[PDB]
Number of protein chains: 2
Amino acid sequence: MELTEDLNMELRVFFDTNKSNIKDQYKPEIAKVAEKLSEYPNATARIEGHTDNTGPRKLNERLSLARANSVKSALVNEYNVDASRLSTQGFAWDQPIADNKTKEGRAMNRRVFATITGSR
Amino acid sequence: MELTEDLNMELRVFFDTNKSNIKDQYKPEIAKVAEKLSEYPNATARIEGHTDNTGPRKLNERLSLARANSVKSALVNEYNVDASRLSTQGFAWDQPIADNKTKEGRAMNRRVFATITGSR
């Protein structure tokens with residue numbers, strides 16, 4: 001008489017230097033997230049944006065948030081997901097997941113990680 | 001894209017005095033359990049039967065297990081659910097959830113509680 005299905009989903013989107021646009025190769029992933037947000041109407045998403053450590057501090061604070069908002073925007077405007085179900089926050093270069101000393105590491109740091117959770 | 005869905009279900013079936021048959025009113029819930037067991041192929045169920053504290057101990061040890069096996073049998077025979085995914089155990093009157101001093105309390109104890117868990 002009690003039935004619960006819990007959703008746990010993790011999305012990773014990476015960005016080009018000084019850019020906050022969603023590259024086409026991530027559209028399929030974002031579409032999958034929108035699908036689950038539809039299948040789990042009560043689920044919410046925690047979207048967090050980041051940057052590598054290159055450039056002015058404020059540029060990165062703004063860019064990291066712009067990246068998170070770009071992902072939210074895709075869900076909201078392309079998939080009609082209720083905006084209030086998604087939070088966005090930028091962390092500039094404060095939470096690296098790779099070595100900023102290499103191009104490859106910096107590329108890993110220019111990212112948006114989103115955690116989608118909820119039950120139905 | 002990390003994505004998982006976890007299933008957690010609890011089925012509660014109640015029985016009349018000395019009976020181990022599945023009342024028709026519980027068929028819809030058993031049907032739902034079968035549905036989820038198919039939707040989550042790795043899911044398993046822990047079926048536990050119980051009795052009120054009236055009558056011989058040997059009667060209730062057998063009766064509690066019979067009730068659990070009745071639920072399992074319904075799933076196995078009517079819904080083609082693999083028997084090995086379903087465990088059954090009887091607890092006689094050792095695990096009451098209501099006061100056996102009253103008729104409604106004893107009605108609550110004559111039960112089978114099934115916990116279904118799975119992931120996909």
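Residue 1 is the first one shown; counting continues down the chain.
The deposited model was determined using X-ray crystallography, 1.7 Å.
Quick reminder: no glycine exception, Cβ is built from N, Cα and C everywhere.
Here Swiss-Prot flags B:2-120 as domain 'OmpA-like', drawing on sequence analysis.
Per Swiss-Prot, the feature meso-2,6-diaminopimelate binding site maps to B:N18, B:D52, B:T54, B:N60, B:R67. For B:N60 (meso-2,6-diaminopimelate binding site), the same-chain residues lying six or more positions away in sequence with a CB closer than 8 A to its CB are B:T51, B:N53, B:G90, B:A92, B:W93.
B:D52 to A (Swiss-Prot position 271) appears in Swiss-Prot as a mutagenesis experiment; the accompanying note says: Periplasmic domain no longer binds diaminopimelate. Under DSSP, B:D52 (mutagenesis position) is assigned to coil, being neither helix nor strand in the three-state scheme. Every protein chain considered, the tally of other Cβ atoms within 10 Å of the Cβ of B:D52 (mutagenesis position) stands at 22.
According to Swiss-Prot, the experimentally introduced change B:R67 to A (Swiss-Prot position 286) is described as follows: Periplasmic domain no longer binds diaminopimelate. For the recorded site, B:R67 (mutagenesis position), the DSSP three-state label reads helix. Around the Cβ of B:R67 (mutagenesis position), 27 further Cβ atoms fall within 10 Å across all displayed protein chains.
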(request) Sort the residues of the domain 'OmpA-like' (B:2-120) into helix, strand and coil with DSSP and give the three counts. (result) 49 helix, 33 strand, 37 coil
(message) Could you state, as a whole number of Å, the largest distance between Cα atoms of any two of B:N18, B:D52, B:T54, B:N60, B:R67, the listed meso-2,6-diaminopimelate binders?
(response) 16
(message) Other residues near the meso-2,6-diaminopimelate site, CB within 8 A of the CB centroid of B:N18, B:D52, B:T54, B:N60, B:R67?
(response) B:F15, B:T17, B:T51, B:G55, B:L59, B:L63, B:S64, B:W93, B:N109, B:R110
(message) Given the recorded positions B:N18, B:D52, B:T54, find the one whose Cα is closest in space to the Cα of B:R67 (mutagenesis position).
(response) B:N18
(request) May I ask for the distance between B:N18 (meso-2,6-diaminopimelate binding site) and B:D52 (mutagenesis position), taken between their Cα atoms and rounded to an integer number of Å? (result) 10
